[PDB]
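Single-structure report; data block below.
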Amino acid sequence: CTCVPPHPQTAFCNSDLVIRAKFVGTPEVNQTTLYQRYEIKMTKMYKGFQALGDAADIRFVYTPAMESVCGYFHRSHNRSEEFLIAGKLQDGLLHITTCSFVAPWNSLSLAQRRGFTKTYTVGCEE
C-alpha cells in the first residue's frame, strides 16, 4: 500500500472528492468493517460540488481497516491545522488512502494552492 505521491492530475481528476480541512475527531475502527472513519474540520471543498448535496458532504474520511491497506495514518492533534484531501465518495462517505493525494495545504505551492482552489479540477493535469 505504501506507495509514492501520485500525480495530482490523476489524484485531482481521478478522485471524486477533494477538499481542504482540519482534523477534529478520532478514527472509529469497526471490527467488521474493513474500514474506519476520521472526523475533520472541513475548511473548504475543492472537488465534490456535484456531491455537495447540501453544503458539507465531507466531514469524515472513510478508509479501509485492513493491514495491507492504505488507510490514513493521521498524526495531527491540531484542530487549527488545515489540510489537503484528494478522495472519491462511497455511497456518500469519503474514501482515502496513503497512496492518494493527501497532505498539508500549508505544504503546497501558493500557485498550486490557488490551482487546487480554482485550477486543478479542469486542468488537474499537473
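We number chain A the way Swiss-Prot does; in order, the residues shown are 24-149.
Header entry for method reads solution NMR.
Quick reminder: no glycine exception, Cβ is built from N, Cα and C everywhere.
In the structure as shown, the Cβ atom of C24 (Zn(2+) binding site) sits within 10 Å of 12 other Cβ atoms. The Zn(2+) binding site feature in Swiss-Prot is assigned to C24; the stated evidence is experimental evidence.
Residues or ranges marked as domain 'NTR' by Swiss-Prot on the basis of sequence analysis: 24-147.
Other C-beta atoms found within 10 angstroms of the C-beta of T25 (mutagenesis position) number 9, with every protein chain shown included. What Swiss-Prot notes for the published mutagenesis of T25 to V is this: Normal interaction with metalloproteinase.
The annotation that Swiss-Prot gives for the mutagenesis experiment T25 to E, G, K, Q or R reads: Reduced interaction with metalloproteinase.
For the mutagenesis result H30 to A, the note given in Swiss-Prot is Nearly abolishes metalloproteinase inhibition. Long-range C-beta contacts of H30 (mutagenesis position), restricted to its own chain and to partners at least six residues apart, with a cutoff below 8 Å, comprise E149.
Looking at Swiss-Prot, you'll find the mutagenesis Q32 to A noted as follows: Nearly abolishes metalloproteinase inhibition. The DSSP secondary structure for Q32 (mutagenesis position) is helix. Within 10 Å of the Cβ of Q32 (mutagenesis position) there are 14 other Cβ atoms, across all protein chains.
Per Swiss-Prot, mutagenesis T121 to L is noted as: Decreases protein flexibility and increases affinity for MMP14. DSSP assigns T121 (mutagenesis position) to coil in the three-state reduction, placing it in neither a helix nor a strand.
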Three-class DSSP secondary structure - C24 (Zn(2+) binding site): coil
Those residues of the chain, 6+ apart, with a Cβ under 8 Å from that of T121 (mutagenesis position): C24, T25, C26, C93, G94, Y95, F96
